[PDB]
Amino acid sequence: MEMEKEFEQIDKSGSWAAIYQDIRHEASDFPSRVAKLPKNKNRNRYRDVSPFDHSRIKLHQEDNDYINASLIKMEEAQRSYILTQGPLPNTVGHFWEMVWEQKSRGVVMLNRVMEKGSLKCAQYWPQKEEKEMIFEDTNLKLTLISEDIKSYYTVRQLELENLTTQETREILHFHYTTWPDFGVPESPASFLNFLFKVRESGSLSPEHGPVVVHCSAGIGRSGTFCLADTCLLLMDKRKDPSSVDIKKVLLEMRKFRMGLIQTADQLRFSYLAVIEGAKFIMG
Ligand SMILES: Cc1nc(-c2ccc(C(=O)O)s2)cs1
């Protein structure tokens, strides 16, 4: 496994940060005029990244189409993903209008609501069956239908209504619940267990809209979920599977959203995720 020799090289030489900065240095910088404007400044989780203007998801409202989210389109792999900030209290309604307008089936959440003592997002889904949520500003109802609580994650069925017209759709919320406060998980096994369960739902498949995933600054794990999925997929696609170069794939994703993969631990972990996984894919 070549990636693996290069991986092991790197390990022995203590080069993560140095490879990491290199990618940072060659990354893509694109304008983000929209995020940065006065009116839409209440709409951004702070500290947070900015959606480039060429890639941003447009809301279908005629007065502020703004949301902190991006479309990542991977031509080779035939995968698209929407990456976004954990919603704020003032943007919960926005988040669900995006999910509706974009025909998504799944939402993936890679963090806890509260971490390291602070709120990392607003509690954006109903906690109980009997108590649904109404977002008057975007005219939408959200009802919890079922909950499946497992050892590392939890999966939920949701029913979202478009109150203007009466349509309803099922949305599945996949939540990874055991990403440690500090660092990265030792083994990627649960992480890969989790990615295939999402795959299995149909939420990443071309017959649905793009999967919405949330990455919130100081903690932007989602980059890894996408990076990992795209490489594995390409390994199943090409003739020469050893030609998949995660660095290159990463930079490619970076043309669409700034700063995906937040650290050298996270890059290392990304290699790990893939190597295993590939290995499991061999049997
Ligand atoms: C059939 C599959 N092959 C791979 C890989 C095979 C070999 C690799 C390598 O040696 O680098 S990656 C992943 S899934």
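Placed from the backbone N, Cα and C atoms, the Cβ positions cover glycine too.
Swiss-Prot annotations:
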type: MUTAGEN; residues: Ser50 to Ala or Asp; note: No phosphorylation
type: MUTAGEN; residues: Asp181 to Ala; note: Substrate-trapping mutant
type: BINDING; residues: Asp181, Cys215, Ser216, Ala217, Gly218, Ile219, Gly220, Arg221, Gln262; note: substrate binding site
type: MUTAGEN; residues: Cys215 to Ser; note: Catalytically inactive mutant; abolishes sulfhydration
type: ACT_SITE; residues: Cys215; note: active site, phosphocysteine intermediate
How long is the line from the C-alpha of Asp181 (mutagenesis position) to the C-alpha of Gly218 (substrate binding site), rounded to the nearest angstrom? 11
Local backbone state of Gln262 (substrate binding site), from DSSP in three classes: coil
When you tally the Cβ atoms that lie within 10 Å of each candidate's Cβ, which of the binding-site residues (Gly218, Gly220) has the highest tally? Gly220
Please give the greatest C-alpha separation between any two of the substrate-binding residues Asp181, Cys215, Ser216, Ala217, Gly218, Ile219, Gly220, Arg221, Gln262, in angstrom, as a whole number. 15
Inside 10 Å of the Cβ of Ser216 (substrate binding site), count up the other Cβ atoms and send me the figure. 23
In whole Å, note down how far the CA of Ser50 (mutagenesis position) lies from the CA of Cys215 (mutagenesis position). 12
Provide the number of Cβ atoms within 10 Å of the Cβ of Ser50 (mutagenesis position), excluding the reference atom itself. 20
Taking DSSP as the reference, which of helix, strand or coil describes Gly218 (substrate binding site)? coil
